[PDB]
Protein chains: 2
Amino acid sequence: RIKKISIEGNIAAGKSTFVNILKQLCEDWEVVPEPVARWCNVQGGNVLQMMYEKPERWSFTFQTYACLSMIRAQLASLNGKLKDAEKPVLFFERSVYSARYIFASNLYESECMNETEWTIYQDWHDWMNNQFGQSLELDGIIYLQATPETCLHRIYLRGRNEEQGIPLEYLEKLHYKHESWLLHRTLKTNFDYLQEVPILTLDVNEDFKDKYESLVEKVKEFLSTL
Amino acid sequence: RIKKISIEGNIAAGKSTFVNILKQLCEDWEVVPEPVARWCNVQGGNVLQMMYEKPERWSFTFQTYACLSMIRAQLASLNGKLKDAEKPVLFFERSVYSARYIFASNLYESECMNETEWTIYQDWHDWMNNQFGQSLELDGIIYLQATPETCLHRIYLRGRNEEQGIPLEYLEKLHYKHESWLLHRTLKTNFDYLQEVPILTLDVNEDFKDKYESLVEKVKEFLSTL
Ligand SMILES: Nc1ncnc2c1ncn2[C@@H]1O[C@H](COP(=O)(O)OP(=O)(O)O)[C@@H](O)[C@H]1O
Ligand SMILES: Nc1ncnc2c1ncn2[C@@H]1O[C@H](COP(=O)(O)OP(=O)(O)O)[C@@H](O)[C@H]1O
Ligand SMILES: Cc1cn([C@@H]2C[C@@H](O)[C@H](CO)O2)c(=O)[nH]c1=O
Ligand SMILES: Cc1cn([C@@H]2C[C@@H](O)[C@H](CO)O2)c(=O)[nH]c1=O
C-alpha cells in the first residue's frame, strides 16, 4: 500500500541534497538514505576507502556489502510501522537495480571484478531478489540528471575523503549507464516491470537554490499520476 | 515437525561416505549434502580452487559463498514437500555453525581474512540467521571423529584435485576447533541453544567396512532419545 520511489543519479549529482527536501513537503513521505556513512566504518574498517584504494581487490567485497546494507535498510523501512498514514510514500536512495546494473556491472566491465566474482554477485543478487523482491518493487523513479563534469565539481564541494580520488572517466562511465537505463531506456535488466515504470527526469546542473520551487512542483505533479 | 540433524567432522573424515548410508536405513530420512561439486564450478570459475590457491585473496569470497549455498540448499529441503512422511528426519552435511565457528573463524585467525572481512562475514551471518534461523534450528549433532592424520590420508584416497595441497597443519587447526566445540563443548557461540543440543560422537578412524553395523545401531539409538 506504500508507494515506493527511487532516487537515482550519478555520484554527487545531489541525491542527499534533494532527499533532505522531501519530508517537509508532506508528512506522509519517508526516506531511506544510502548508508554511506556506515560504509566507511563497518560493524572498524573503512571498506569504502578499500574499494577506491584497490578496486581490483575490494570491488566484489564492497559491492556486495553495499547492496546488502541497502536491502536491509529498505526492508526495515517497510516493516517500520509507518503504514498507518493516509497516502504513504517511501523514497529509496538508489536501489538494488542500479547497485547491480550500474555500479557492479561497471566494475566488472572495467575488470575490477573477474568472471567468478561477477557470477557470484549476480547469483546472490537474484537470490536476494526472489526472497525480498516483491516487497521492494518500485512504483516510480526520479532521475537526478547532471553532467559528469558537474558531479566531479560536487565531489570536491562535498569533500567526502574516500571519494576525492574519483576521476572524471569513472563518472563518465556511470553517466552513460544511467542515460542508457533512465533516458534511452535501452538497458536490459532481468526485471520486466522496470521497463514500464514511470520515470521523472530532473536536470540538476543549475544551483539548487533557484531550481528548488520548480523541482518541487514537478515532483508533486509526478506523484499524482502514479 | 521435521527433526534436523547435522553431520559434522573434519575434511575427509567420511561425512559423504556416512551420509550415503542413511537413506537405506529408513524411508523417512532425507539428506542435504554440502554442495562441494557446485563450488568448483560457479553459476564457470573454480572458486574452491582459488580459496586454496590464494587464501589471503579468496577466503572471504569463498567462505561467504560456501555458507550462502549451504543455507539455500538447506531451506530448499524444508520447503521441498517431504513433510507428509510419518517421522521425518533431515540430515545436514555441516551447518551454518561450523561454516562460521570453525572454517571462517580459522581463516580469520590465520590472517587469511582481515578485520574488515571478518566483521562483514559475521554481520552477514547474523542477518542470514535471524531471517532464516528458526527454521534451521538443530535437534541434534553427529560428530564423525577422526585424527587429522587419518583425514590427511583420506584426502589422498578421495583425490579431489583442489584439496590435494591441504597440509596437515590446516587439518590440525580444524581438528582442535571441532574438539573444542563438540567434545569439550568449550567453544562460545552466539547461539545459546547449541550448548544443550545432544551430540553423538562416532570414532571413524577404523575402516568403514567393519564398523558399519555398530555405527548404525548407535545412530538408531541416538535418534530415539531426541
Ligand atoms: N543542484 C545543486 N546545486 C548546487 N550544489 C549542489 C546541488 N546539488 C548538490 N549540491 C552540493 O553538491 C555536493 C554533493 O551533493 P550530495 O547531495 O551530497 O550528493 P549525492 O547525495 O548525490 O552523492 C554537496 O556539497 C551539495 O551541497
Ligand atoms: N571410515 C572409513 N574407512 C575407510 N575409508 C573411508 C572412511 N570414511 C571415508 N573413507 C574414504 O575416505 C575418502 C574421503 O571420504 P568422504 O566421505 O568423501 O569425506 P567427507 O565427505 O568427510 O569430505 C573417500 O575416499 C572415502 O572412500
Ligand atoms: C549503491 C552503490 C553505491 N556505490 C557508490 C559508493 C559511494 O561512493 C556512493 C554513495 O553515494 O555510491 C557503489 O560503488 N556501488 C553501489 O552498489
Ligand atoms: C562449509 C565449509 C566447507 N569448507 C571446506 C571446503 C571444502 O574443501 C570442504 C567440503 O567438504 O569443506 C570451508 O572451507 N568452509 C566452509 O564454510
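Here chain B follows Swiss-Prot, giving residues 20-62, 78-260 in order.
Header lists the method as X-ray crystallography, 2.3 Å.
Just so it is clear, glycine is given a Cβ too, placed from its N, Cα and C backbone atoms.
In the three-state DSSP scheme, B:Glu127 (active site, proton acceptor) is classed as strand. The number of other CB atoms found within 10 A of the CB of B:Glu127 (active site, proton acceptor), across every protein chain shown, is 21. The active site, proton acceptor feature in Swiss-Prot is assigned to B:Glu127.
According to Swiss-Prot, the feature ATP binding site maps to B:28-36, B:188-192, B:240-242. For B:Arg188 (ATP binding site), the Cβ neighbour count at a 10 Å cut-off comes to 17, with all displayed protein chains included.
In sequence order, B:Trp58, B:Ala133, B:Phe137 make up the list of same-chain residues 6 or more apart from B:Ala100 (mutagenesis position) whose Cβ falls under 8 Å from its Cβ. Here Swiss-Prot notes a mutagenesis experiment, B:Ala100 to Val, with the remark: Strongly increased catalytic efficiency towards deoxycytidine; when associated with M-104 and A-133.
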- Task: Report, as a whole number of Å, the distance between the Cα atoms of B:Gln62 and B:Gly78, which flank a stretch of 15 unmodelled residues in this deposited structure.
- Result: 7
- Message: I need the most crowded of these binding-site residues: B:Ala31, B:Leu191. Count other C-beta atoms within 10 angstroms of each C-beta and give me the top one.
- Response: B:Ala31
- Query: Which recorded positions out of B:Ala31, B:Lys34, B:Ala100, B:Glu127, B:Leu191, B:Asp241 lie by ligand 2, going by a Cβ under 6 Å?
  - Reply: B:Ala31, B:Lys34, B:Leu191, B:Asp241
- Query: Using Cα coordinates, what distance in whole Å links B:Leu191 (ATP binding site) and B:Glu127 (active site, proton acceptor)?
  - Reply: 20
- Task: Between the Cα atoms of B:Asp241 (ATP binding site) and B:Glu127 (active site, proton acceptor), find the distance and write it as a whole number of Å.
- Result: 21
